[PDB]
Structure formats: structure tokens, C-alpha cells
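Worksheet for the structure shown next.
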Amino acid sequence: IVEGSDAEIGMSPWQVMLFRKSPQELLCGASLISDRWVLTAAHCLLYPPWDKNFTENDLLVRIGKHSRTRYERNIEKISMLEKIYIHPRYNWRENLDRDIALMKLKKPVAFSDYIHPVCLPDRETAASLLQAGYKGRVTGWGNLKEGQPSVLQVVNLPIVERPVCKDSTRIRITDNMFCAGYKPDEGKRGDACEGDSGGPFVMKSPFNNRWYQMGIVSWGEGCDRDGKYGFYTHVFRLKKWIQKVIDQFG
Amino acid sequence: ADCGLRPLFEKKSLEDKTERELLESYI
Amino acid sequence: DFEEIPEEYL
Ligand SMILES: CC[C@@H](N)C(=O)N1CCC[C@H]1C(=O)NCc1ccc(C(=N)N)cc1
Ligand code: NA
Ligand code: NA
């Protein structure tokens, strides 16, 4: 996260760290959506241009974290992967369209003050909240600039109108993406960055006061560049796929 | 069922330091 | 860079 702040304790208890076993290092962000399902970006797991193709046994899920590097005794929980599910039409070849994957844990995780699932949007919350100017919140342990933080970073960012998103890049944008970030003339700044990949873009619904994950950190051209915006997978647009997976594989 | 309600914030009726910025943008 | 984790998880 660039130009964000240290998270408060327990502020994002759905935050998941995807952790590489060997060598031991951050792989990506992710989010807890139930006691055994974790949501992330497909490119965290599969991205052939960079020879990235992780198997279940390559990875661990660390839940409940605050500190980036430290082992947080009596607080974090570390889980093994039972199975990865990547969207069958994830488009790694062109623009990262449908950049979404699910991970099923070997064993259910115990909720705690620091570990708790986020909600996924229904059509009405999505229609009400995904509007240009409405702010969401992005969290992650990724680069501080286009360097690595000691603790979880947080930044709030406004959704940007679709024509502005489109006009800010040569890449082809789809209905399965949205962009967010301040304009140059809005003065404020902030962005996700490398290492934030797979983490959540959340919004707090003013109707029921719950947090919903509207987006997944997916891609951006540089980080916190004037006239550029961060792009997020549109979670509601892919929920049919999410439910199907969760329904067929429980 | 309890999703999206944080133990150290919503469950205790405590607000974090910047969630009001989000509320104020929901115009 | 990262603190080693309990062997049980590896
Ligand atoms: C198409 C732009 C390229 N820079 C990119 O973002 N890619 C190449 C394929 C993987 C993805 C990536 O690195 N995602 C991580 C990332 C980068 C930037 C941002 C941001 N909001 N600035 C977020 C995540
Ligand atoms: Na364009
Ligand atoms: Na920008």
C-alpha cells in the first residue's frame, strides 16, 4: 500500500496472508469468507508469463495477522490448503479478466478477536454501493512505494467512473473490473501496490453496518501514479461462480 | 451470518479511526 | 526477512 496508514488492531480481521513455504516469504493478500474458504486473485496462483503456477502444497494461509514478518504467537493461525479453485475463464493471456480464485482449507479456522469473515455482496448492496465517489478500503502488506511495511497498511479510496478508468489506460477494461483512486486534482493520494495482490477492497454498508468485500486487488500500472488508478476484480459479478464452487465443493 | 461485524469494533460498538470517511462518501 | 514459523506448519 502506498500512502496508506498502519492498521488498527482487529481492523481487518478477514485479512489473510498467502505465505510461500520455501523460501519463506509473502506471496499475496487474500480474505476470509467463512471458517474454511479464502478468496484471492487468480494471478496470485497462476500467471504463466512469469512462470507462476502454485500447487496447494506450495502454500500456507496465515490469518489474524498484523505484523508482516513476525510470527504472532497466540494470535495468528496458520492453515494448510486442501484445494485451489481458479475461475475457468480467468484471462491471464490478455487483461486479467475474472482475476479470482478460491482456496478451501484443510480444517476450519477458529474465529477470534483477530479472525472473522467478511461478507460477500448481494445484488442490492452492490448496486447501492458501487458508485463513483463512494469510498472503499484496501489493506495489505505490499510495497510502500513503486518499501515493505512493518505492519498491515490501510488506505481509503473512492471508486472512479468507468469512462475515467478506461481513459487512463491502453488495457481493455471489462465489466468484471472496477477502478479506484483519487484524481490528480483531488490532491489526496494512495494506491495498492505489488504484494497487495489478492487482498480485499471492502465497503461498510450504511444500511446494516456490515463490511462487504466488493473488490480484489488485481492490477495497476505502477503504483500511486498521477492519472492512473488501481483496478479490482468485481466480486459481485463473479458471485455465481463463487457460489457454485462453494456449493459443489462445500 | 455474523459476517462483516468485527469483534473489536462493530461487536463492541466501537468505531475505527477512518470508517467515517467512508460513511461520508455514501452521498 | 520473515520470522521462521513452527515446524508443525511446514
Ligand atoms: C497490467 C499491469 C501490470 N503492472 C500488473 O499489474 N500485473 C501484471 C500481471 C500481474 C499484475 C500485477 O502485478 N498485480 C499486482 C498489482 C499491481 C499494481 C497494483 C496497483 N493498484 N497499483 C495492484 C496490484
Ligand atoms: Na483507454
Ligand atoms: Na493515481
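The residues of chain C that appear here are 55-64 by Swiss-Prot count, in order.
Even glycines carry a Cβ here, placed using N, Cα and C.
One mutagenesis experiment catalogued in Swiss-Prot, C:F56 to A or W, is accompanied by this note: Slightly decreased affinity for thrombin. Within the same chain, no residue at least 6 positions away in sequence has its Cβ under 8 Å from that of C:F56 (mutagenesis position).
For the mutagenesis experiment C:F56 to I, L, T or V, the note given by Swiss-Prot reads: Strongly decreased affinity for thrombin.
Listed in Swiss-Prot as a mutagenesis experiment, C:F56 to Y is described as follows: No effect.
Annotation of the published mutagenesis C:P60 to A or G in Swiss-Prot: Decreased affinity for thrombin; the original residue is retained in the structure shown. The Cβ of C:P60 (mutagenesis position) has no same-chain neighbour under 8 Å that is 6 or more residues away in sequence.
Neighbour count (other Cβ atoms within 10 Å of the Cβ, all protein chains): 14 for C:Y63 (mutagenesis position). Annotation of the mutagenesis experiment C:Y63 to V in Swiss-Prot: Decreased affinity for thrombin.
Recorded in Swiss-Prot as a mutagenesis result, C:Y63 to F carries the remark: No effect.
Record note (Swiss-Prot), mutagenesis C:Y63 to A, E or L: Slightly decreased affinity for thrombin. The unchanged residue is displayed.
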